[PDB]
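A.B. asks: Just dropping this structure here.
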Amino acid sequence: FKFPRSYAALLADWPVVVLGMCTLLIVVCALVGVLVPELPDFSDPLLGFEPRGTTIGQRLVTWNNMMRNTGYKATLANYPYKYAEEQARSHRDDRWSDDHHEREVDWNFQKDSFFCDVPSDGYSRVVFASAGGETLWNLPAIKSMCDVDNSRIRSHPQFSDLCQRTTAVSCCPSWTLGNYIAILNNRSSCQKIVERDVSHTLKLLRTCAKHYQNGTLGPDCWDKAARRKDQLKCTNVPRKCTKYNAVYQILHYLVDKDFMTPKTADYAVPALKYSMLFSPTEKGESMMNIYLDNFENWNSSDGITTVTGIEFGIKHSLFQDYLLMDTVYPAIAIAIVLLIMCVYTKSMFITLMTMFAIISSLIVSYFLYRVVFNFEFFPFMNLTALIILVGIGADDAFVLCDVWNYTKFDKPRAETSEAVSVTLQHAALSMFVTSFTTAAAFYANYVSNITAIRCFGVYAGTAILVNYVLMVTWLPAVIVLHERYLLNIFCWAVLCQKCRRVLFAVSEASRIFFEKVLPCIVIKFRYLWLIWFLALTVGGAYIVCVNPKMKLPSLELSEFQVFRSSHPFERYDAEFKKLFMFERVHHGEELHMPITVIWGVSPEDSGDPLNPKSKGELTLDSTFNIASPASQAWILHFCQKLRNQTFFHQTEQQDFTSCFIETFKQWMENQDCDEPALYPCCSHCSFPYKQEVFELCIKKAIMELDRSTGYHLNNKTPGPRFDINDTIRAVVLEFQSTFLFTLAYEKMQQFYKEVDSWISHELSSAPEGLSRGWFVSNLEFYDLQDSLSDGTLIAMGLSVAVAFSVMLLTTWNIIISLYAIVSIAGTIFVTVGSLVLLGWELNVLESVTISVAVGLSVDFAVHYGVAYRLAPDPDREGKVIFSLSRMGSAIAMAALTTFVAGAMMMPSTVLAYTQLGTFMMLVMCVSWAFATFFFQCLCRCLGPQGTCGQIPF
Amino acid sequence: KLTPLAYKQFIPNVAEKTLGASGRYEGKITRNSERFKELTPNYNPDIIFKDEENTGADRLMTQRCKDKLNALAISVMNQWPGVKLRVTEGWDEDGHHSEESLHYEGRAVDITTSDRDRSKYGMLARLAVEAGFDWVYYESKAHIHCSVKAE
Ligand SMILES: CCCCCCCCCCC(CCCCCCCCCC)(CO[C@@H]1O[C@H](CO)[C@@H](O[C@H]2O[C@H](CO)[C@@H](O)[C@H](O)[C@H]2O)[C@H](O)[C@H]1O)CO[C@@H]1O[C@H](CO)[C@@H](O[C@H]2O[C@H](CO)[C@@H](O)[C@H](O)[C@H]2O)[C@H](O)[C@H]1O
Ligand SMILES: CCCCCCCCCCC(CCCCCCCCCC)(CO[C@@H]1O[C@H](CO)[C@@H](O[C@H]2O[C@H](CO)[C@@H](O)[C@H](O)[C@H]2O)[C@H](O)[C@H]1O)CO[C@@H]1O[C@H](CO)[C@@H](O[C@H]2O[C@H](CO)[C@@H](O)[C@H](O)[C@H]2O)[C@H](O)[C@H]1O
Ligand SMILES: CC(C)CCC[C@@H](C)[C@H]1CC[C@H]2[C@@H]3CC=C4C[C@@H](OC(=O)CCC(=O)O)CC[C@]4(C)[C@H]3CC[C@]12C
Ligand SMILES: CC(C)CCC[C@@H](C)[C@H]1CC[C@H]2[C@@H]3CC=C4C[C@@H](OC(=O)CCC(=O)O)CC[C@]4(C)[C@H]3CC[C@]12C
Ligand SMILES: CC(C)CCC[C@@H](C)[C@H]1CC[C@H]2[C@@H]3CC=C4C[C@@H](OC(=O)CCC(=O)O)CC[C@]4(C)[C@H]3CC[C@]12C
Ligand SMILES: CC(C)CCC[C@@H](C)[C@H]1CC[C@H]2[C@@H]3CC=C4C[C@@H](OC(=O)CCC(=O)O)CC[C@]4(C)[C@H]3CC[C@]12C
Ligand SMILES: CC(C)CCC[C@@H](C)[C@H]1CC[C@H]2[C@@H]3CC=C4C[C@@H](OC(=O)CCC(=O)O)CC[C@]4(C)[C@H]3CC[C@]12C
Ligand SMILES: CC(C)CCC[C@@H](C)[C@H]1CC[C@H]2[C@@H]3CC=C4C[C@@H](OC(=O)CCC(=O)O)CC[C@]4(C)[C@H]3CC[C@]12C
Ligand SMILES: CC(C)CCC[C@@H](C)[C@H]1CC[C@H]2[C@@H]3CC=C4C[C@@H](OC(=O)CCC(=O)O)CC[C@]4(C)[C@H]3CC[C@]12C
Ligand SMILES: CC(C)CCC[C@@H](C)[C@H]1CC[C@H]2[C@@H]3CC=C4C[C@@H](OC(=O)CCC(=O)O)CC[C@]4(C)[C@H]3CC[C@]12C
Ligand SMILES: CC(C)CCC[C@@H](C)[C@H]1CC[C@H]2[C@@H]3CC=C4C[C@@H](OC(=O)CCC(=O)O)CC[C@]4(C)[C@H]3CC[C@]12C
Ligand SMILES: CC(C)CCC[C@@H](C)[C@H]1CC[C@H]2[C@@H]3CC=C4C[C@@H](OC(=O)CCC(=O)O)CC[C@]4(C)[C@H]3CC[C@]12C
Ligand SMILES: CC(C)CCC[C@@H](C)[C@H]1CC[C@H]2[C@@H]3CC=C4C[C@@H](OC(=O)CCC(=O)O)CC[C@]4(C)[C@H]3CC[C@]12C
Ligand SMILES: CC(C)CCC[C@@H](C)[C@H]1CC[C@H]2[C@@H]3CC=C4C[C@@H](OC(=O)CCC(=O)O)CC[C@]4(C)[C@H]3CC[C@]12C
Ligand SMILES: CCCCCC(=O)OC[C@@H](COP(=O)(O)OCCN)OC(=O)CCCCC
Ligand SMILES: *[C@@H]1O[C@H](CO)[C@@H](O)[C@H](O)[C@H]1NC(C)=O
Ligand SMILES: *[C@@H]1O[C@H](CO)[C@@H](O)[C@H](O)[C@H]1NC(C)=O
Ligand SMILES: *[C@@H]1O[C@H](CO)[C@@H](O)[C@H](O)[C@H]1NC(C)=O
Ligand SMILES: [Ca+2]
Ligand SMILES: [Ca+2]
Ligand code: NA
Ligand code: NA
């Protein structure tokens, strides 16, 4: 038995044991990580962008569990299906049992003067713009749009199988301006239209657009006009405007909203800025080959027109492909960080072994995350942790190598155990604090309600801590092996002439900068630096706290960007979807908020809040009762009180779904009985019906509706909900509000607080069968916005508390700790204020980067702060010169590696990669300047001397 | 003025699964499937069902099929007083049709007159396409076959 006396003696005597045990554990984590769990799925990027466990979120989960479980023989039904089956069997036995006594050519608009259908949001479509900035309303541009469709879409080998048809001989025509011109003037096709047809069509548009603007035109009257031989009179509009629905369809679908303004272009031809083409192929994953073959690598123009926007339904289908293809940019960042570190360390062995540890930290964390912590979900933004770890992982290797070189210089006679021990005393805590501040800022995001934010915090926080453990085990053992063996085991002719000389020139030029030049510039201009970095701090604080501010997300969740803004798919959702009338209508300009009230189901989420696929199961309330006379009386009174509130939209058209108990009372009052078959349901029954009469007659009334009327009940319709035995287990009421749907946070908060407080107060009066009712509406985006605001404040406050408390423990001096947080506050205001000026909003990844800015900013201030108190000089000027020379080079290298890793993400297609790269560049510039100039100027002017501000143990 | 169909005619003169007809088949529905919730039993008194299964499976159909079949029931009774629409297959759990069929997802129906008078069937198929079925086929002397798009 000869085990080493201490950890420093273990690294000194047995470094190959340490590398062997680390390598064994790393390959065991790697094998189990690829073999045991199901691999990550990125086929949906918006997966997990959901609040869980919130009040609104639990009611939205419950309402979706009700809609999933409503239908024929499901948990809930709109119809008493067992009674319907028994009633039908009773009629069969009465009659049927006796009464059933025994047992390609192109489309030609002169032949086929119609399109196969109207345009719609279900068809694949592209947006055109002018290549020369002209109006699109010219014959070359019209024919260019038809030529692009024929060349890029209809030519594709799969198009013949995808296209709509009336007959096997030909595909349907595309909805395009040239084809509407070819029916209005009766040409064969777009390819045979003429300048007089374009001009005549423009005259018809100018003439008729006033009826479109005034709502008098519409899509309707051509149906009857096509039947009649003589004339049309289903409208008061001039008959020329309705000739095929052409003017309505051109204006509502094919041209931008500003082509025919009510301020009419009477002076000169209107500027058609954008036009849309619809292909007779349905949107979705069937469009993938047409896009990838004919549109992906194309430069989107023929020199007459340009394809500026595309809507094929494949944005999220391409996302997993581009997400994985763009992993080439982190790989180039690894190569550049290796190059920087090899020149800095003067060792390819220490450099390659350090990068092995960085990549291994992400492997080991994936094993811990899926196999030990048992996360069933891996967000796509967990792949961004590679960029973070490549940039920042290096930043302990530079420090430990400097401290090792200082230790070898200070004590040349020392044993390897002494050199390791002294190096670990000087490095290990500082390396921990810069690491732990950044892990804690990631882990602080585990307080978020949003599943994907919590998951990314745990994965990235864990890789940062696993990397630290390797920097104090693997890296010291690697440094000892380099010293023992590879300081012997060292185009060949020019290596002394060029390489070694250039390395020496770089070394001494850099060293003279950090020893002489940088301390001179910091100290000589300290009054300029104090004024400048204070003025930037106030400017950044005004931009984030006063005017403007960082705004909450402005698009709705299904429109969330996932690619660079220049991508046609993104340009469609963010620029063109607001400019065409059929898309404006779909976002709900006129839409009132529904007030939905549910009884008989419990508002809860029993799924795993960390798995976005686990939404639990539907929980019925066993204490519910609608059929009691007291419940019948109170629920009628509730509908009538709600309709007297200022939040209720009292339209003249009655809706007999909205309060089903009133419609049922009115139906009972119609039963003019003269036979026993109606007996319990007769109109002489007074309203609080005996419970058996209610439970019977509600089934008779619901089936009488279904037989009498061409109207159907579906999983969203208000009314009772029956189980498999036809007992009522839930009730849904719905009313329209005076509030409109909006993406604005304070307006939607006003609706929710006004309605939920009134309903909650009123429900306290309810009989015991109705006291547990709950209100729901279209509130998912408001709950996301609410959760983004809340989670950012808590995660950032937790990060600031960690940053200050470790500062005090790192440097046992209140004054140094206070100058460090003043430098860090300035860093954060200038960093976040710059992201506000760059146009960032508090969305999912942007929210996380705000708390991560705190943990990163700590690094350079702690390094310069422990070097200030380590300094042997009695005077604060000598203490600053010592701090700058002793840490300047390693801090510069930690910053440069992180900036370089961010800069490499700029060519990426994927938005999360470019945004994180922008953040990594910007936070390193601001953090390096606020630590090197501003914090060191505070120390030079009024840094402590002797025991001043020192904290006792 | 309306014209009866010929013995093997189908009115969208293209295969049933084409986008301009009843569109793509999604997959077989069985009583244990979650898509079974989306079938609806028809109880219209204007229609006669010949469910040889005695399971009631012929009443089970999707909402668009139920809408179109109820318009056809009105149309048949309006065309011939005292004649009803008849169904011999709705959704089929027998597997008696094909290896692939719109009967297996409740989007197709096999039909006759109440009276089984085969001379009316070409006019019944005409009434089907007026009632608004998305594909209609004079499939055999025993019945017309009608089907619908997915909702
Ligand atoms: C554990 C790690 C998990 C990491 C996370 C998951 C990784 C998922 C990787 C996905 C992925 C990228 C590989 C990136 C490598 C860097 C990874 C760094 C990781 C650091 C931790 C795998 O890429 C695959 O890489 C294989 C080699 O690795 C290669 O093999 C081949 O060579 C073997 C040897 O000669 C040989 O034997 C074998 O026969 C060969 O077939 C495959 O053909 C190739 O498809 C998919 O992208 C592929 O590469 C490009 C990407 O932008 C993309 O380029 C296109 O666009 C460029 C621009 O417009 C343009 O310029 C290019 O011309 C154009 O082509 C490709 O179209 C795409 O297909
Ligand atoms: C889960 C419930 C879901 C209900 C869904 C209803 C669907 C619609 C059909 C409702 C219905 C038939 C159903 C009858 C059985 C109902 C049993 C229900 C039992 C369970 C609750 C109710 O017809 C009933 O008729 C009764 C007799 O006349 C009458 O009673 C009275 O009689 C006595 C004093 O004379 C006394 O006894 C009693 O007090 C009295 O009031 C009732 O008030 C009335 O509700 C017909 O109502 C008509 O529906 C039309 C649209 O189809 C609707 O059209 C308009 O709006 C459309 C847009 O909406 C729009 O497009 C149209 O252009 C537009 O023109 C009409 O405006 C509406 O009138
Ligand atoms: C690569 C991963 C997947 C597995 C790692 C497990 C083993 C291959 C490791 C674990 C401990 C290591 C051993 C730790 C200690 C020693 C003693 C050491 O003895 C000496 O006196 C040095 C001799 C010299 O090389 O000059 C020689 C290497 C050896 C056997 C090491 C070789 C590699 C070992 C067996
Ligand atoms: C377009 C992209 C792909 C170009 C990337 C080029 C970089 C990899 C080059 C450009 C300048 C180089 C730097 C020039 C000078 C130095 C100082 C040098 O300092 C020392 O060796 C230590 C001095 C001391 O003892 O303090 C460390 C490497 C570094 C940052 C070099 C690393 C490699 C750099 C960043
Ligand atoms: C970036 C990471 C993922 C690379 C890790 C690759 C591994 C397969 C390991 C196994 C053995 C290692 C090698 C062991 C010995 C040497 C000799 C060594 O030779 C020198 O000239 C050293 C000069 C110096 O650094 O001082 C250079 C590194 C290298 C190839 C090592 C680099 C990393 C290797 C190839
Ligand atoms: C090396 C460090 C940075 C990560 C350590 C964990 C890895 C072992 C995991 C993380 C992401 C995983 C990848 C995520 C996605 C894919 C795409 C997958 O191919 C697909 O087209 C199918 C994806 C799908 O299921 O939809 C092949 C495996 C791969 C590379 C996975 C292999 C295992 C990976 C690299
Ligand atoms: C995931 C788990 C397994 C990580 C475990 C990490 C520890 C094994 C490492 C982290 C930092 C290390 C310490 C870093 C610095 C030092 C100072 C060094 O010098 C002294 O303590 C001088 C005075 C004395 O020897 O008593 C001795 C080793 C020690 C305690 C190290 C012991 C081993 C530590 C605690
Ligand atoms: C421009 C700001 C917003 C970015 C933050 C970094 C600055 C603090 C750096 C960038 C370029 C630097 C300047 C570049 C060169 C010089 C020449 C230098 O000339 C000398 O005579 C002293 C040189 C020496 O000591 O030998 C005086 C400082 C100055 C103006 C530097 C001051 C510090 C500057 C403004
Ligand atoms: C962004 C928020 C968090 C800042 C809130 C606190 C600051 C307003 C305080 C903290 C430290 C203070 C500074 C500490 C040291 C100095 C150096 C001092 O320099 C001199 O007096 C130079 C002449 C001399 O040597 O006597 C001038 C004031 C100043 C900038 C102080 C101004 C007020 C500061 C910036
Ligand atoms: C304490 C020092 C070290 C750093 C500065 C911390 C905070 C003063 C800042 C940084 C980012 C800010 C957040 C950025 C974005 C928003 C969204 C904003 O959303 C709104 O509802 C605004 C009004 C509206 O949209 O109607 C609410 C404040 C909040 C959380 C901000 C609150 C104040 C924060 C946390
Ligand atoms: C020395 C440290 C503290 C700062 C790092 C270097 C500076 C040169 C950086 C820091 C922040 C940067 C700014 C951050 C944000 C913007 C907004 C950006 O967009 C707009 O002005 C238009 C959009 C909008 O204002 O809404 C143009 C570049 C600019 C001024 C950047 C220019 C370069 C700046 C001043
Ligand atoms: C915002 C973040 C990303 C900043 C990152 C740190 C940089 C500011 C550092 C990294 C390497 C440094 C360079 C390393 C070597 C030199 C040579 C040096 O040469 C001399 O002073 C000549 C002395 C002589 O030999 O006479 C001048 C500064 C410079 C360019 C350094 C300037 C500061 C640099 C660019
Ligand atoms: C950062 C904000 C939000 C909270 C802290 C507010 C105050 C408690 C700070 C602001 C400026 C600080 C002062 C800035 C400069 C100095 C000079 C310094 O002067 C000495 O004589 C040092 C020792 C010596 O040289 O003898 C002693 C600390 C003191 C009073 C600092 C004590 C703590 C102060 C008053
Ligand atoms: C107000 C409360 C809630 C703050 C609690 C947390 C910290 C900010 C406290 C805990 C202990 C405190 C320290 C306890 C003792 C001292 C020594 C005291 O005297 C000296 O520094 C002068 C010594 C000399 O004669 O040289 C000045 C305040 C200071 C640093 C205190 C500053 C504030 C500290 C760090
Ligand atoms: C400074 C540490 C702060 C950590 C805060 C945090 O996010 O904790 C999340 C937990 C995982 O919690 P779970 O409930 O998912 O764990 C389930 C385990 N069967 O994971 C951890 O606590 C991991 C700690 C160990 C990392 C090496
Ligand atoms: C265009 O339509 C008219 C009827 O309006 C028809 O007579 C004429 O033949 C058509 N043009 C051509 C070239 O056939
Ligand atoms: C696209 O390529 C074509 C053919 O070279 C060219 O006419 C057109 O000007 C190009 N447009 C752009 C925007 O690159
Ligand atoms: C209620 O329906 C279930 C099947 O969903 C059945 O097991 C139970 O027996 C029924 N209740 C009664 C009282 O029969
Ligand atoms: Ca049957
Ligand atoms: Ca059958
Ligand atoms: Na770095
Ligand atoms: Na940090």
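Heads up, chain A uses Swiss-Prot numbers, so what you see runs 174-276, 280-666, 681-1143.
Structure method, as recorded: electron microscopy, 2.7 Å.
Positions of Cβ are set from backbone N, Cα and C atoms, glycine also.
For reference, Swiss-Prot lists these features for the protein:
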DOMAIN    A:485-657  domain 'SSD'
MUTAGEN   A:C829 to F  In icb; loss of function
MUTAGEN   A:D1049 to N  Loss of function; when associated with 571-N-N-572
MUTAGEN   A:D1049 to A  Loss of function; when associated with 571-A-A-572
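Neighbours and distances for these, please.
C.D. replies: Non-local neighbourhood of A:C829 (mutagenesis position): A:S848, A:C849, A:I851, A:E852, A:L923, A:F925, each in the same chain, at least six residues away, with C-beta under 8 Å from its C-beta.
In the structure as shown, the Cβ atom of A:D1049 (mutagenesis position) sits within 10 Å of 26 other Cβ atoms.
According to DSSP, A:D1049 (mutagenesis position) sits within a helical segment.
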A.B. asks: Which whole number of Å separates the Cα atoms at either end of the 14-residue gap, A:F666 and A:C681?
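C.D. replies: Computed span over the unmodelled residues is 15 Å.
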A.B. asks: Which whole-number value in Å describes the separation of the CA atoms of A:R276 and A:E280, between which 3 residues are not modelled?
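C.D. replies: Cα separation at the break: 48 Å.
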A.B. asks: Reduce the DSSP letter at A:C829 (mutagenesis position) to three states and note it down.
C.D. replies: helix
